[PDB]
Amino acid sequence: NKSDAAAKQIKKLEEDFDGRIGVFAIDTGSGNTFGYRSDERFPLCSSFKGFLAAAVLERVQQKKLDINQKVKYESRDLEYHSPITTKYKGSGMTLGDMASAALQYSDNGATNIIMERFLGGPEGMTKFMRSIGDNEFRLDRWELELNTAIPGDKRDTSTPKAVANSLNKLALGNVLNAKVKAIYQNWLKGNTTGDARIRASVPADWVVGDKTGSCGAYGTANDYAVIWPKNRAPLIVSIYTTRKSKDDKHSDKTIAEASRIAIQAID
Ligand SMILES: *C(=O)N1C[C@H](NOS(=O)(=O)O)C=C(C)[C@H]1C(N)=O
Ligand SMILES: [Cl-]
């Protein structure tokens, strides 16, 4: 019933903006799920940086990396949108700071430095995802080439369900031990780019940790969140959108609204 009505609303929403919305949402307290195009592929854009940070933490937990190790790059030409790395260029940053910059600010320099030195590049990032049983995820290119969002291109894509499940594994499951998962969770909660997406869809008193992506082509954008309501179990929401034309702007309000609908369906 509620599921049928939610489906109709997403559909109207995708027609209203001549685009494509994929949704997966889970109420971890009740088991309730909702999916719309949940097994279809969508560009990840910046949203994979949330997982890159999870990979970094797993490496620290396995003791291959130290969270306070210094990462120096004084002579590295930084990629476009390196707001955090560019201010620490002189002195370097700790591993954990760079990784949380990758997540919380979408820092492209942080991203590509981490993939280059600690994670084995895009194939290594893909391998990490495979290792938690995510068969859908792939990253193939570096920042910024990975953001082309060309329709019909499987490169740098995933599905909403796989995103949701993976997040549930990393933020809520036991890939990460209690102490390291707490940190990951805090990184998610302090994300600075998601105010007009999933966070906008929920009472202000609910706690959200999220990671957004905005390819800036084909109107492509997304957000995934763990959500802690008061006196209830966490929710997981995954929202992915594209648009028909290359020049199309992304719509924060469609994302926020698809989130409202996904949440109402599962609650
Ligand atoms: C990632 O997709 N980015 C980085 C930046 N952050 O906004 S986002 O977190 O919503 O993505 C902005 C972008 C337009 C995009 C990029 N530069 O690739
Ligand atoms: Cl590179």
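In chain A, numbers come from Swiss-Prot; the residues present are 28-294, in order.
So this one's X-ray crystallography, 2.3 Å, going by the header.
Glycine is treated like the rest: Cβ placed from N, Cα and C.
For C72 (mutagenesis position), the same-chain residues lying six or more positions away in sequence with a CB closer than 8 A to its CB are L173, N174, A176, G240, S241, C242, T247, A248, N249. Swiss-Prot documents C72 to A as a published mutagenesis change and attaches the note Abolishes resistance to imipenem, amoxicillin, ticarcillin, cefoxitin and aztreonam in the JM109 strain E.coli.
Within 10 Å of the C-beta atom of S73 (active site, nucleophile) sit 27 other C-beta atoms, taking all shown protein chains into account. What Swiss-Prot records for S73 is active site, nucleophile, and it gives similarity to another entry as the kind of evidence.
The DSSP secondary structure for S73 (active site, nucleophile) is helix. The beta-lactam binding site feature in Swiss-Prot is assigned to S73, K76, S133, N135, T239.
There are 10 other Cβ atoms within 10 Å of the Cβ belonging to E172 (active site, proton acceptor). The active site, proton acceptor annotation in Swiss-Prot covers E172 and is backed by similarity to another entry.
While the structure shown retains the original residue, Swiss-Prot records the mutagenesis experiment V207 to E with this note: Similar catalytic efficiency to wild-type with respect to penicillins, cephalosporins and carbapenems. Neighbour count (other Cβ atoms within 10 Å of the Cβ, all protein chains): 16 for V207 (mutagenesis position).
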Field: Local backbone state of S133 (beta-lactam binding site), from DSSP in three classes
entry: coil
- prompt: 10 Å Cβ neighbour count around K76 (beta-lactam binding site)?
  reply: 27
Message: Please list the recorded positions from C72, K76, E172, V207 whose Cβ falls under 6 Å of any atom in ligand 1.
response: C72
